[PDB]
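Novice: There's a structure below that I have some questions on.
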Amino acid sequence: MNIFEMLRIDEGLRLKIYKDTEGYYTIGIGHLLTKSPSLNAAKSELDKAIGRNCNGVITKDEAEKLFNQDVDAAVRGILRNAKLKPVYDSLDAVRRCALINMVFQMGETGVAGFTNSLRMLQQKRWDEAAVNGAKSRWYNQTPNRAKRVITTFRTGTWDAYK
Ligand SMILES: [Cl-]
Ligand SMILES: [Cl-]
């Protein structure tokens with residue numbers, strides 16, 4: 001199990017514009033296109049993003065291309081962030097995947113908002129951080145995916161994904 005396979009389980013794959021769990025226009029493997037209500041704002045961003053006239057539909061290849069970009073951007077974002085980087089550095093390989101997952105889903109700004117949980121991860125208090133992280137909108141909104149990521153942090157294994 002790796003970060004790609006983990007996120008692919010959590011986000012799914014869709015070759016046609018769709019709405020995310022928050023009502024936002026998305027495509028492929030969790031690639032948010034726009035928070036705007038307009039399907040046209042969405043189709044536009046989509047062509048801008050692929051380099052072609054897509055008319056709201058893309059190929060597997062294109063979805064995977066977008067996915068490679070986003071994981072890379074998530075990882076470079078963590079490494080540039082003064083609040084996230086020390087946390088990442090302190091972690092083992094599995095838990096590092098868990099923080100990448102949160103960052104891909106909720107953006108750097110949103111995870112950086114989990115001040116308390118981050119401090120506990122950093123101090124290696126697994127159980128405490130799992131409990132605190134569950135007290136969030138995130139957990140209340142996508143509970144199954146949140147539980148999966150939270151277990152990854154608690155245990156340091158891929159159990160929740162197998
Ligand atoms: Cl809460
Ligand atoms: Cl969920």
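Using the three backbone atoms N, Cα and C, a Cβ is placed for every residue, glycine included.
Residues annotated as active site, proton donor/acceptor in Swiss-Prot, with experimental evidence given as evidence: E11, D20. As annotated by Swiss-Prot, substrate binding site applies to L32, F104, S117, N132. Here the residue is the original one, while Swiss-Prot reports the published mutagenesis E11 to Q with the comment Complete loss of activity. While the structure shown retains the original residue, Swiss-Prot records the mutagenesis experiment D20 to A, N, S or T with this note: Complete loss of enzymatic activity. While the structure shown retains the original residue, Swiss-Prot records the mutagenesis experiment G30 to F with this note: Almost complete loss of enzymatic activity. The enzyme is destabilized by 1.5 kcal/mol. Experimental mutagenesis at this site is recorded by Swiss-Prot as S117 to F, annotated: 10-fold decrease in enzymatic activity. Under its mutagenesis entries, Swiss-Prot includes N132 to M or F with the note: 2-fold decrease in enzymatic activity.
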Novice: Whole-number Å distance between the CA of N132 (mutagenesis position) and the CA of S117 (mutagenesis position)?
Specialist: 6
Novice: Please compare the mutagenesis positions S117, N132 by how many other CB atoms fall within 10 Å of each one's CB, and tell me which has the fewest.
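Specialist: Fewest other Cβ atoms within 10 Å, among the mutagenesis positions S117, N132, is found for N132.
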Novice: Just to be sure I understand the packing, how many Cβ atoms besides its own are within 10 Å of the Cβ of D20 (mutagenesis position)?
Specialist: 17
Novice: If we check Cα distances from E11 (mutagenesis position), which of the recorded positions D20, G30, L32, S117 wins as closest?
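Specialist: Minimum Cα distance from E11 (mutagenesis position) across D20, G30, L32, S117 lands on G30.
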Novice: Once the chains shown are all counted, how many other Cβ atoms turn up within 10 Å of the Cβ of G30 (mutagenesis position)?
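Specialist: Neighbour count, Cβ to Cβ under the 10 Å cut-off: 19.
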Novice: Sort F104 (substrate binding site) into helix, strand or coil using the DSSP assignment.
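Specialist: Its secondary structure by DSSP: helix.
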Novice: Which value in Å gives the longest Cα to Cα span across the substrate site residues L32, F104, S117, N132 as recorded?
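Specialist: The two farthest binding residues have Cα atoms 27 Å apart.
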Novice: In angstrom units, rounded to an integer, how far apart are the Cα atoms of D20 (mutagenesis position) and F104 (substrate binding site)?
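Specialist: About 14 Å separate the Cα atoms of these two residues.
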